[PDB]
Amino acid sequence: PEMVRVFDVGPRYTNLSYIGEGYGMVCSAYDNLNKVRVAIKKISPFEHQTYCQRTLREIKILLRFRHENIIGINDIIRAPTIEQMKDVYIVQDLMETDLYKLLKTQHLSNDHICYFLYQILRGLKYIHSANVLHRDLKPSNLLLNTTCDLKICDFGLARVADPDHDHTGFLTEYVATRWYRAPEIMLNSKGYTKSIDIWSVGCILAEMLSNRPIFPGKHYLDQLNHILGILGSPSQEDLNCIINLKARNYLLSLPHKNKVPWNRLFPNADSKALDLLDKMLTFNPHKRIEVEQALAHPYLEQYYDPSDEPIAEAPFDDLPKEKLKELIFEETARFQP
Ligand SMILES: C#CCNC(=O)CSc1nc2c(N)ncnc2n1[C@@H]1O[C@H](CN=[N+]=N)[C@@H](O)[C@H]1O
């Protein structure tokens, strides 16, 4: 068996190269059936029930989705029996880079920003049409190939939307990446509505315009104060939508902050881009633009075509890992001989 930097994927996959790490490690490899290099991630989740959760979610959702702007699973490798199954290998198309790596060193043209945003929202339209929330959209979860085709990846924190149960108290702990969290997560939201993903896309759009995160909070409440430092103080109407007193009185305790105009923050940006940015980065999640409205926005008019923006055929844990291991074993059976 080949070893990189204990990789067990043969004999279909050979000539492995390290790519990176972070629930395991990712390599590229030659696929001797399809005669092309692919990406393989090795996952070792079965001890920690948390790992088994994220792994099962990603596998289940990505095997059910089929969309040009969502990464597919080509193959899954694992032992023939549960007893012998310690690692799972996920095989995907090899993608040249991701948007995080790209924004570290490349300035994007406006034409690239517009194309990337279109593809992000086209993929998100399909996700949301399945009643799924991605819940961790950020640059490193947007893969890009050599021709800038964009595919959303990593559904390990994804959930079925549940708006009726979205309310919670002030300073409720949250897992998804801090810089891309909508302001209501810190105030009164569990992140169970589609508007959580639109906020994240707004943050991605801002970052494409300047190559720097727009709201780089250094800790939990600091995130909210970066957001308010640009958006300014919420209106009386938007406060009145927050019924929870601890959250509301926190906001009322802050000094008045004026809005920072988007065209002062991004003086080179296309004005239509900044109009759509404003609508994605709206404080009140009920007033925030939805995915299909964003696709119809004038910034995207070169690409918008609802007939070519498909939706899903149908919509979409306390569990002891023994049942989760078993669930993972079952979900991955279709790739065995
Ligand atoms: C197989 C499988 C499961 N795929 C994932 O879980 C998403 S990661 C990823 N998928 C890639 C892909 N299909 N082609 C090229 N490169 C990829 N990376 C890169 O692997 C290091 C980050 N790892 N992390 N998290 C960085 O270089 C990422 O660009």
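Following Swiss-Prot, chain A residues are numbered 9-13, 16-32, 34-327, 334-354, in order.
Backbone N, Cα and C atoms are what each Cβ position is placed from, and that goes for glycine too.
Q117 (mutagenesis position) falls within neither a helix nor a strand when secondary structure is assigned with DSSP, and so counts as coil. Among the mutagenesis entries in Swiss-Prot is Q117 to A, noted as: Reduced affinity for DCC. Strongly reduced affinity for DCC; when associated with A-123.
For the mutagenesis of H123 to A, Swiss-Prot gives this note: Reduced affinity for DCC. Strongly reduced affinity for DCC; when associated with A-117. The structure shown keeps the original residue. The Cβ of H123 (mutagenesis position) has 15 neighbouring Cβ atoms from other residues within 10 Å, across all protein chains displayed.
Taking a C-beta cut-off of under 8 angstroms and a sequence separation of 6 or more, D147 (active site, proton acceptor) has the following same-chain neighbours: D165, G167, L168, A169, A187, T188, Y191, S211. Under the heading active site, proton acceptor, Swiss-Prot lists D147.
Here Swiss-Prot describes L155 to A as a published mutagenesis experiment; the accompanying note says: Reduced affinity for DCC. In three-state terms derived from DSSP, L155 (mutagenesis position) belongs to an extended strand segment.
Within the same chain, residues at least 6 positions away in sequence whose Cβ sits under 8 Å from that of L155 (mutagenesis position) are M106, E107, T108, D109, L110, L113, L161, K162. Between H123 (mutagenesis position) and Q117 (mutagenesis position), the C-alpha separation comes to 11 Å.
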